[PDB]
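For reference, the structure discussed in these notes is given below.
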Amino acid sequence: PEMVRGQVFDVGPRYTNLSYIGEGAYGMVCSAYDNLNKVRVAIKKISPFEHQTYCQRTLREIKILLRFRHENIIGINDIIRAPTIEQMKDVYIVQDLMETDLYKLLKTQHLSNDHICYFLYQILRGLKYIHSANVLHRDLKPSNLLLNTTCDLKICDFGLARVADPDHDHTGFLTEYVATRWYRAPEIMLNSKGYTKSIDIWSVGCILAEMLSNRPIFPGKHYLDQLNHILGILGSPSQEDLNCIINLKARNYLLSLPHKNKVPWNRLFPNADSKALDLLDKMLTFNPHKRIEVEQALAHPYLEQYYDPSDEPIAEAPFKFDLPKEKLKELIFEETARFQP
Ligand SMILES: *[C@@H]1CCOC(=O)c2c(O)cc(O)cc2OC[C@@H](O)[C@H](O)[C@H](O)C(=O)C1
C-alpha cells in the first residue's frame, strides 16, 4: 500500500507510482500509473461512510457518472474498494488524468479570446448533455472544470447534483445555500431552492466573466453579501422582474434598496470581444425565466466557429425523478459492483 502525504492509497496492484494532485470532497486526488492500460490516470480517494450526507454526495456522483457518457464530462474508468461491505472503508474513483483545472490555470495565466471561446463552447456542450438528462450540476465553478494538455475541457464533481424539479423550486427569503457562494444565482438568496436549469447558466456566466479578467466577478464575503455584489453590477431589478417574485419578504427586501444603476460590461471588460459580452449579459440576467438556456447559448454568435447541433449530443436515458447511512453504504457497494473481478 503506497502512502501519499500521510494517506494510505490501497489501489494496487493495477495502479502504482502515485503523486499528489489536490483535494476532493472526502479525500485527496492523486495521479498513478495504470499497469493495464500503460497510461497515467487520476484517482480520487473518498471516505464517506461515517456520515449520511457524505454517503449521499458519494452515491449521487457515482450513480450519475456511471449513466453519463460525454466528451466534456469526466467519466469513471474504474472504482476500487474492498470485496465486502464489512471491509469497505474507502472508495477510489479512477478517471482520465488531466493537466490542470481552470481554478489553478486562472491564478497565473491570461486566456486568449480564442481560448475563452473554446472553453465556453465546451462547458455549454457538456452542460447541454447534463440538462438533457434532466440533471442539474449545481456546483459549476473553475475548480470543477478540468483541462488536458490540448485544452480539452471536462466537467467534474456531481456530488451536489439533483434531478430538476421546477414545480417545487419556490422557497422563502434567505433560506437556501445551493452552489459555492461566488457562483450562486441571485434567486437562491431570494426565493429559489436551486431546482431549475437556470441555476447552472448563472454559474457559467460567472465563469465566463472570470475567464475574461482572471478575477471572480461577484466575490461576496459571506451569504447576503453575495446579492450586494450581484446588484452592484446588474443594478436594480425592473418592476417586471420584481413582479416575478411573489414572496413578500424577498420582494420587500429588494424594494427597500436605493436605486442602483447598471455597470456596463464593456467598462468592466474593455478588452473583451463584444459578442462575448452580449452572451455574458444573457447568462447573467437577473430574472431566471428570461435567462438564456443552454441550447440558445450554444447558438449565440460568439460561438459560431464551433456551433454544430448534430455534434452536441444529448442523453439517451434521462433521470426520471432520509436513508440511513447503512442503507446508503449498501447502495454504494451495489453501484460499484461492476468494477469487481
Ligand atoms: C474532480 C475530480 C477529478 O479530478 C481530476 O481528475 C483532476 C485531474 O485529472 C488533474 C488535475 O490537475 C486536477 C484534478 O482534480 C483536482 C480536484 O481538486 C478538482 O479541482 C475538484 O476539486 C474535484 O475533486 C472534482
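We number chain A the same way Swiss-Prot does; the residues here are 9-329, 335-354, in that order.
For this deposited structure, the header notes the method as X-ray crystallography, 1.5 Å.
Even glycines carry a Cβ here, placed using N, Cα and C.
The domain 'Protein kinase' annotation in Swiss-Prot covers 23-311.
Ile29 (ATP binding site) counts 18 other C-beta atoms within 10 Å of its own C-beta, drawing on all protein chains shown. Annotated ATP binding site per Swiss-Prot: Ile29, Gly30, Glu31, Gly32, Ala33, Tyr34, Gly35, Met36, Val37, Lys52, in sequence order.
The Cβ of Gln117 (mutagenesis position) lies under 8 Å from the Cβ of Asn222, each on the same chain and at least six residues away in sequence. The annotation that Swiss-Prot gives for the mutagenesis experiment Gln117 to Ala reads: Reduced affinity for DCC. Strongly reduced affinity for DCC; when associated with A-123.
Annotation of the mutagenesis experiment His123 to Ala in Swiss-Prot: Reduced affinity for DCC. Strongly reduced affinity for DCC; when associated with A-117. In three-state terms derived from DSSP, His123 (mutagenesis position) belongs to a helical segment. Counting every protein chain shown, the Cβ of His123 (mutagenesis position) has 15 other Cβ atoms within 10 Å.
Annotation for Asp147 (active site, proton acceptor): same-chain Cβ neighbours under 8 Å, separated by at least 6 residues, are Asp165, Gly167, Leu168, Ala169, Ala187, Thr188, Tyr191, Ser211. Taken from Swiss-Prot, the feature active site, proton acceptor applies to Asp147.
Among the mutagenesis entries in Swiss-Prot is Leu155 to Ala, noted as: Reduced affinity for DCC. Taking Cβ-Cβ distances under 8 Å and a sequence gap of 6 or more within the same chain, the neighbours of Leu155 (mutagenesis position) are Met106, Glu107, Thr108, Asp109, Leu110, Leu113, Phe127, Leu161, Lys162.
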Candidate nearest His123 (mutagenesis position) in space, where candidates are the binding-site residues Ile29, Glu31, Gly35, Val37 and distance is Cα-Cα: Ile29
C-alpha separation across unresolved stretch of 5 residues from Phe329 through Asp335, Å: 16
C-beta crowding around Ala33 (ATP binding site), within 10 angstroms: 15
Neighbourhood of ligand 1 - recorded positions from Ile29, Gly35, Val37, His123, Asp147, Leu155 with Cβ under 6 Å: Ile29, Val37
Number of other Cβ atoms within 10 Å of the Cβ of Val37 (ATP binding site) across all protein chains: 18
